[PDB]
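Notes follow the structure.
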Amino acid sequence: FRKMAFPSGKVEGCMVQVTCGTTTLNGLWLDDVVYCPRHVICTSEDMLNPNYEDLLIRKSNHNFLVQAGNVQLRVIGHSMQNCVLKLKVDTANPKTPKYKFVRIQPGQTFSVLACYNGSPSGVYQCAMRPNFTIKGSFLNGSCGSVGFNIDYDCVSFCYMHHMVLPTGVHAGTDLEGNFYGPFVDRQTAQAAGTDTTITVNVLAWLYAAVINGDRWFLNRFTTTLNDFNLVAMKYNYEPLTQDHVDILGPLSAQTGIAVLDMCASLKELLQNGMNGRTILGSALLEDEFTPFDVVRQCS
Amino acid sequence: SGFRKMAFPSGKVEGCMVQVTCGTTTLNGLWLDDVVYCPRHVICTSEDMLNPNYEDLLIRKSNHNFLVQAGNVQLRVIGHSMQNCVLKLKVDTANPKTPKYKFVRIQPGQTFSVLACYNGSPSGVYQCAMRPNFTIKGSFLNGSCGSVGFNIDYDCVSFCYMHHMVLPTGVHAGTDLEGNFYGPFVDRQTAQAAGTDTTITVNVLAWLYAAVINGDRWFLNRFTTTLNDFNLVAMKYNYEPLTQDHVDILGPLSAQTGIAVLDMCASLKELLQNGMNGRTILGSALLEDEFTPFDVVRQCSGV
Ligand SMILES: *[C@@](O)(CO)[C@H](C[C@@H]1CCNC1=O)NC(=O)[C@H](CC(C)C)NC(=O)c1cc2c(OC)cccc2[nH]1
Ligand SMILES: *[C@@](O)(CO)[C@H](C[C@@H]1CCNC1=O)NC(=O)[C@H](CC(C)C)NC(=O)c1cc2c(OC)cccc2[nH]1
């Protein structure tokens, strides 16, 4: 098993750069709107303690430089929505894919198209942690890079990059500008809460192991969802929700192993350990593959 | 900040993928200018693939025997030749989205991005390394043949891999875009083993430097080693020898971190002899060898 990103071309065709003063970052051009982090309006000193409503009052359309490559797109309107700026431009992007804006849950994965100066640089798969950070790879100039999933022909954008934390993980918003987690867009060191293991994804991984004939860990027991959640929390594992149980449905049907029987197997692995054994060639339980990723790599 | 297995953006390649069908055999092709490149075993029937005389099988085909679909459009084949294990279909239409490109044959230990495709449709993109035994640890399913591997520099796509085969061990084998396999493999329907799969030492060292740049030094030690004494231990553990060129190529990472290359060699020697003792590096419980020094430099320079 490996991390696989979605093909990035539909998103590449939407990346632009946005500059205000000497402050430059990336934006997302869909139809005639460009979406970007609102701190582009800040000088470096402004970002220490910004009052964004007051800073924006001092800006007009003609203070925003939007470029597709080196080609300028004239800005004809602007507004703030939470921590994102929306710049209306006078050109509808001919490369706009079918798209939606979605807000994901911890545990869900997405592809990040890391960009610099409006130019796509690399693509990789990330998982939203329970503490609402991602382990990205981002350098200066990466803000406004986006994360997304592709379903059929539709790009679902879920993430726009804003922040690195002192621990070197990343934080950002959805495309309506609402941060994931307790973070704010300020030039300040902010701590993320203690993280936990993504249980639903570990279960998906165990189903993947079974699909491939690696099933020594299957035990004879079952559990209730409540009892499992209480045990899991003592091992720093997330509780399962009903949605988690439901998204495990297809893998449960494919293998014939009920979700709560697999939970009882995992409980035993937590309580008793691996006994120097491996699962899918690994002593670590992997928690960054969703049930969809498992299906997507097995078929 | 951070270090992740990263692929190049795939859009320039997506615009070149098409579907090639001959008989009941369908796989992917690569459409550049007015030529479509694909694995020649498309011309094969199920019975042919056991021992295909490709020159014999190809001469019996006509241009119209090849159905090339690009999205909803069918491209008319107006010529066809064979270059080793790659078929070259001349089409009457030049692909308008052809990027600047070159064909290159990659060296073992180098990385490239793979755009996995099915029925001419891009499905996923990931980074691989060409292993010392000339296999790649890919993710490919039925119908993935003709998927390509590439690197991008500025605006130029260097195609280096086209996919053909899975081995019994689950690793993968393919050719360059001149149709020559990497490794001792053959495009016939047989179970093939690779040579011994050694570890790309210069890459493990780069990844250790990446781990240091990202704040983890638990594996470092106060010891050093000579290059030869390191290589003696490395070869004992089925690692490739480190050459002076590798040492030099690691210079920028050594400069950035302040850790002499042979001091990092002494760290790796200790990891090989003692193991990792349940600890992890950059989240991995194994020594990773599929990032090149340049992969690390481009993600971690300045951090
Ligand atoms: C965007 O490029 C800014 O436009 C930038 C992305 C980071 C640069 C290096 N890697 C990244 O992911 N974001 C920032 O520089 C933000 C700007 C905010 C939104 C105004 N700043 C931080 O992420 C930042 C500031 C501080 C800090 O201060 C003090 C102390 C510790 C961490 C930290 N992160
Ligand atoms: C191509 O899509 C075929 O067009 C296909 C890709 C593999 C399918 C499963 N995963 C893959 O990477 N390649 C093949 O099916 C090739 C066809 C050759 C080039 C004629 N064959 C193999 O991959 C192959 C055959 C055998 C085998 O036999 C008998 C025994 C064991 C492994 C094996 N692989």
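The numbering of chain B matches Swiss-Prot: 3264-3566, in order.
Structure method, as recorded: X-ray crystallography, 1.6 Å.
A Cβ is built for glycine as well, from the same backbone N, Cα and C atoms used for every other residue.
Swiss-Prot lists B:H3304 with the feature active site, for 3CL-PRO activity. The Cβ of B:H3304 (active site, for 3CL-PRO activity) has 23 other Cβ atoms within 10 Å, all protein chains considered.
Listed in sequence order, B:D3297, B:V3298, B:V3340, B:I3341, B:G3342, B:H3343, B:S3344 are the same-chain residues at least 6 apart in sequence whose CB falls under 8 Å from the CB of B:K3353 (variant position). Listed in Swiss-Prot is the natural variant B:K3353 to R, annotated as follows: In strain: Beta/B.1.351.
On its own chain, B:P3395 (variant position) has B:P3371, B:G3372, B:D3460, B:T3461, B:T3462, B:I3463, B:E3503 as residues at least 6 apart in sequence with a Cβ closer than 8 Å to its own Cβ. In the three-state DSSP classification, B:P3395 (variant position) falls within coil. Where Swiss-Prot documents B:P3395 to H as a natural variant, the accompanying text is: In strain: Omicron/BA.1, Omicron/BA.2, Omicron/BA.2.12.1, Omicron/BA.2.75, Omicron/BA.4, Omicron/BA.5, Omicron/BQ.1.1, Omicron/XBB.1.5, Omicron/EG.5.1.
Packing around B:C3408 (active site, nucleophile) is summarised by its Cβ count: 25 other Cβ atoms lie within 10 angstroms of its Cβ, all protein chains included. The active site, nucleophile annotation in Swiss-Prot covers B:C3408.
Under a cutoff of 8 A between CB atoms, and with a sequence separation of 6+ in the same chain, the neighbours of B:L3468 (variant position) are B:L3505, B:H3509, B:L3513, B:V3524, B:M3527, B:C3528, B:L3531. According to Swiss-Prot, the natural variant B:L3468 to V carries the following note: In strain: Zeta/P.2.
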Inter-residue C-alpha distance, B:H3304 (active site, for 3CL-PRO activity) and B:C3408 (active site, nucleophile) (nearest angstrom): 9
DSSP three-state assignment (helix, strand or coil) for B:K3353 (variant position): strand
Helix, strand or coil at B:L3468 (variant position) [DSSP, three-state]: helix
Residues among the recorded positions B:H3304, B:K3353, B:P3395, B:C3408 that border ligand 2 - Cβ under 6 angstroms, in sequence order: B:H3304, B:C3408
DSSP-derived class (H/G/I helix, E/B strand, else coil) of B:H3304 (active site, for 3CL-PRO activity): helix
